[PDB]
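Structure, as structure tokens:
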Amino acid sequence: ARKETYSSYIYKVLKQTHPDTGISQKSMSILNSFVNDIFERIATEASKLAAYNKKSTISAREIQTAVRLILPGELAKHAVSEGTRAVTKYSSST
DNA sequence: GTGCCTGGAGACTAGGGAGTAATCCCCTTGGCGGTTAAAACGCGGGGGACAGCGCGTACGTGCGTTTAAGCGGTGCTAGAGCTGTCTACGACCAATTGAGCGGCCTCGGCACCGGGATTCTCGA
């Protein structure tokens, strides 16, 4: 039995950015609630936008428009930068 | 550090969406005149925004007192999972039917338009 969390990945990216910093468990649960909340926000907005575009699939175009909707524009263009980086580094399926 | 359980990774075969030909085609964007109700310039003002004073009171602050109330223990008590075991239980493709849309035709009070009766001016 387990509960799905992202404390290991948060600690990994935090030590990757700055290894000389720590984080307690209460703030870890707060950030886990935060990432589940924004995942719920983006997923429901993408489902709304897919149902509005007469298309019952989820591509990356709806996610791009959804992160252009709810995120601010500097974070929106940084998010499309990170997303294009993720697709271009994932497409090399060798 | 150490670790075993299990979601993660992934190729092959049916099987349903994507955007490129294609063509209507309706809505729109752009401009010319007019005319008109609304936008703009100005001018005297007076009524409402604003500074200041009178005051008194009620909260800023401090002190005796109670007053729950917090920290720590632990049994009492009764509410939250998990694996079996069985029952329902909502969907899949297909013939038949249906009931609300595409475009058509009929009423009906509101505003405009004319006569019957009444009132005003003159004539007979």
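Following Swiss-Prot, chain A shows residues 36-129, kept in their order.
Per deposition record, electron microscopy, 4.2 Å.
Quick reminder: no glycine exception, Cβ is built from N, Cα and C everywhere.
Experimental mutagenesis is annotated in Swiss-Prot for A:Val48 to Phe, with the remark: Confers UV-radiation sensitivity; when associated with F-87 and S-88. Using a 10 Å radius centred on the Cβ of A:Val48 (mutagenesis position) and all shown protein chains, the other Cβ atoms total 10.
Record note (Swiss-Prot), mutagenesis A:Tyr87 to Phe: Confers UV-radiation sensitivity; when associated with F-48 and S-88. The unchanged residue is displayed. Annotation note: A:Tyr87 (mutagenesis position) sits in a helical segment as assigned by DSSP. There are 9 other Cβ atoms within 10 Å of the Cβ belonging to A:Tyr87 (mutagenesis position).
Listed in sequence order, the residues of the same chain lying 6 or more apart from A:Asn88 (mutagenesis position) and placing their CB within less than 8 Å of its CB are A:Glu97. Here Swiss-Prot describes A:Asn88 to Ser as a published mutagenesis experiment; the accompanying note says: Confers UV-radiation sensitivity; when associated with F-48 and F-87.
Looking at Swiss-Prot, you'll find the mutagenesis A:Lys124 to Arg noted as follows: Impairs ubiquitin conjugation, DNA double-strand brakes formation during meiosis and histone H3-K79 methylation. With a cut-off of 8 Å between CB atoms and residues at least 6 apart in sequence, the same chain places nothing near A:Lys124 (mutagenesis position). According to DSSP, A:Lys124 (mutagenesis position) is assigned to a helical segment.
Rounded to a whole value, the Cα-Cα separation of A:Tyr87 (mutagenesis position) and A:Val48 (mutagenesis position) is 36 Å.
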